[PDB]
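Participant: Got a structure here, written out as structure tokens. Questions coming.
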There are 2 protein chains.
Amino acid sequence: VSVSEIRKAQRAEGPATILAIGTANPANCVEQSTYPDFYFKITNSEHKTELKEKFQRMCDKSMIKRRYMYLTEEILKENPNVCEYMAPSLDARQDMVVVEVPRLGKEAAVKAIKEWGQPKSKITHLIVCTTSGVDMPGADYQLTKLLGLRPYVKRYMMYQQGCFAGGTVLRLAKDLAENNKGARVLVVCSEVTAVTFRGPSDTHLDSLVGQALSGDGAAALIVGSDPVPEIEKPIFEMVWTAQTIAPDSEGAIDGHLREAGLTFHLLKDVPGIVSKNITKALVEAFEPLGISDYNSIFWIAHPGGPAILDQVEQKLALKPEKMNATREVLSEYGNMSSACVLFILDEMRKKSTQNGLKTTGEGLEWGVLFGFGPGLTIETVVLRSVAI
Amino acid sequence: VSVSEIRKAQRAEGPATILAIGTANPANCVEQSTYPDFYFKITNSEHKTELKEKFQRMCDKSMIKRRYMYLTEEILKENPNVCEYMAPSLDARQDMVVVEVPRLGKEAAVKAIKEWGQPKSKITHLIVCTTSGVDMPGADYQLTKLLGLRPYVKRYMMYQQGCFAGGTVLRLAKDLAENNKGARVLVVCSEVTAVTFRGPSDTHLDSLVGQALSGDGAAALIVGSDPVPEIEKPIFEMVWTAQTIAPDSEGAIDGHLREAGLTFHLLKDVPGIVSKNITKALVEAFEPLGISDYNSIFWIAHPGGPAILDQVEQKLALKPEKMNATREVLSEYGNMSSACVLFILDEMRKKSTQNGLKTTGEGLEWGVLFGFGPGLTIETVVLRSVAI
């Protein structure tokens, strides 16, 4: 047997391509304007007047209009330990998210598979990503069962990676599709804030900021190399990826999964660190392609909050429209952790197509997607748009 | 810019190859012969006479001589909630394993990097795998810091997958090495039983079986395509992989991470399910290569316990020597979850080389590695040995 012949026959030929994108969110829509009142009432903290005033300013500066939350008033009434700042509550949270993560992921995945239009039996690989709970068999097994994928789908279960993982799933899917002839990868990012929701405390304002920004949602992709012309429909091509840890960022974003659930700790200035390291990431990605004008490419940036976006724009002198797609998803959905960047790709290609632009990347050829999260980690994905 | 030219220049040419293997275990060596007495004393269950008699029979049939455990008598004395069958103890367990997993993984990784002999700055990708706890940044970040890897190492953090993941990390490393020219992947599996240790209960004998079989250890690999002849030293080549879910196996191996730690539930006959589905896995892997005599290939099988091995051997009429390497690791280390299969590869190549055989696969050309775990999932990795 010839391994060289096997290897040649086994691998794909072209760039990994996104062929479908579908999203889903819990039905419960929570207005941001009235959130301070709701959140302080439900967590029994109405007497904490100065703290409530700080939270009101956080929500007012968030640039989020609404979020979709699995947690409702009724669910929170049955779970006082989840409403406390710090009470034993992981079992309750896990019971919620071990079911909700695959439920919500299934809705997105069905939408993506419908768009793709090919039999779900042709899905060869499955990547599932969540920072909302863990279980064995994982959410990948649950989604294989729920969707009726083949039992021999090759699964990649990415748990507890955080806000920068929408880039990580793209980086992974690229190698799976590109090294395997005929591979078609279903990618599902599904994030639910029931694991992090908790009451307010005036000595932990970093935890409070997350209560103003995080929301729920799932997004699913079909990724494959060598699309079948006119049967399959390329949306974006992946060309190069990177992951790096910013200097002087130790403890910028920590998250510990404990008996009281997942709690986040912000010990450094995240917008400052991202802004100070974004140029280096751009020159690694785009110097090899000969491009140095960062207004000439299309942009997708994880909106961990609005000042990350504001400080990046100011650092680079981006035109205000560059972050439009990113800001539209922040406004309508909040920070949905790993799924957020995939919602932004969907928004960008939909607006580009609806408005008759020349490519799915706002009429431009090359683009960049960033994820930002614990480490401090920056994920970079270089993309090429598709005509029409 | 030409994406075809970029893709051609970016990818590797040959099969992903294992170039180094290094292992490590906690210093505390626990004899199996005296374990029943120790375990019932430390968990305050000496009065449960009939249960202790069952555990004694489990240990006597285990075919394990000794295991290496992070947990000591002293640590267990300071943690009575970990000694109970079911008490709130995840915070204590997480504090142990969030540090021990990277500590132990570092020892193995250093050994593998020494064997490899090339600068650690040439490590481009890192896969870390554990079912012992979770944290943000994860054990991948910790090992990047501990080893001094480049900050731009591309990381893959595989949490909570269970006993079948030694195959999963191989399946992943194959695509990372093969699709990226010059990539060198450090793979670290590090498993610590502090997350699952718990006292005995006579209505949960499935949990008790794990107390007889699970042990600690870490194993690390360097995986790369296109080895530099005579500078790098191939050990095994990966040729084809698969992952599948056995029929009629729902709930065979479940594991839930709760406020009382990780608990495993065995609801079906695992040795029966594996044995009944192993032929199908072998014909998928080896029918394309023209091989049907399963004594003509070298074997690595996750020793989830001894009857998996016994029932597979009987099903296929394997000669008794086929499982020698597997059984030697079970005997000297117990079931170390994802790391176990990597210890077996090390044992096989070391014994083959020490004893002057013709290949690292017991003098045979082709071999198979299986992982078995929750789902019920079977991971298959087809390997080719290397001369000498």
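Shown for chain A, in order and in Swiss-Prot numbering: 2-389.
For all residues, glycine too, the Cβ spot is worked out from N, Cα and C.
Here's the feature list from Swiss-Prot:
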- A:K55, A:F56, A:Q57, A:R58, A:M59, A:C60, A:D61, A:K62, A:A308: CoA binding site (BINDING)
- A:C164 to A, D or S: Loss of activity (MUTAGEN)
- A:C164: active site, acyl-thioester intermediate (ACT_SITE)
- A:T197, A:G216, A:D217: substrate binding site (BINDING)
- A:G256 to V: Decreases catalytic efficiency 7-fold (MUTAGEN)
- A:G256 to A: Decreases catalytic efficiency 2-fold (MUTAGEN)
- A:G256 to F or L: Drastically reduces catalytic efficiency (MUTAGEN)
- A:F265 to V: Decreases catalytic efficiency 2-fold (MUTAGEN)
- A:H303 to Q: Decreases catalytic efficiency 13-fold (MUTAGEN)
- A:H303 to A, D, N or T: Drastically reduces catalytic efficiency (MUTAGEN)
- A:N336 to A, D, H, K or Q: Drastically reduces catalytic efficiency (MUTAGEN)
Participant: Counting only other Cβ atoms and using a 10 Å cut-off, which of the recorded positions A:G216, A:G256 scores lowest?
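Facilitator: Lowest Cβ count within 10 Å among the recorded positions (A:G216, A:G256) is A:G256.
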Participant: Cα of A:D61 (CoA binding site) to Cα of A:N336 (mutagenesis position): how many Å, rounded?
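Facilitator: Checking the Cα atoms of A:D61 (CoA binding site) and A:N336 (mutagenesis position) gives a distance of 15 Å.
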Participant: Would you mind reading off the Cα separation of A:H303 (mutagenesis position) from A:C164 (mutagenesis position), to the nearest angstrom?
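Facilitator: A:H303 (mutagenesis position) and A:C164 (mutagenesis position) have their Cα atoms 8 Å apart.
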Participant: Roughly how many angstrom lie between the C-alpha atoms of A:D217 (substrate binding site) and A:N336 (mutagenesis position)?
Facilitator: 8
Participant: Check each of A:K55, A:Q57, A:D61, A:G216, A:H303, A:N336 (the recorded positions) against chain B and write down, in sequence order, those whose C-beta lies under 8 A from a C-beta there; write 'none' if there are none.
Facilitator: none
Participant: Rounded to an integer, what is the Cα-Cα distance in Å between A:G216 (substrate binding site) and A:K55 (CoA binding site)?
Facilitator: 20
Participant: So among the binding-site residues A:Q57, A:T197, who's got the most Cβ atoms within 10 Å?
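Facilitator: The largest 10 Å Cβ neighbour count belongs to A:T197.
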Participant: Rank aside, I only need the closest one: which of the recorded positions A:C164, A:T197, A:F265, A:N336 has its C-alpha nearest to that of A:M59 (CoA binding site)?
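Facilitator: Spatially nearest to A:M59 (CoA binding site) by Cα position is A:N336.
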Participant: What is the Cβ neighbour count of A:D217 (substrate binding site) at a 10 Å cut-off, with all protein chains included?
Facilitator: 29
Participant: Inside 8 A of the center formed by the CB atoms of A:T197, A:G216, A:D217, which other residues of the chain have their CB, for the recorded substrate site?
Facilitator: A:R68, A:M70, A:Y71, A:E192, A:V193, A:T194, A:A195, A:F198, A:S215, A:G218, A:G335, A:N336, A:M337, A:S338
Participant: Given the recorded positions A:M59, A:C164, A:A308, and counting only Cβ atoms in the protein chains shown, which has the most within 10 Å of its Cβ?
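Facilitator: Max Cβ neighbours within 10 Å, all protein chains included: A:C164.
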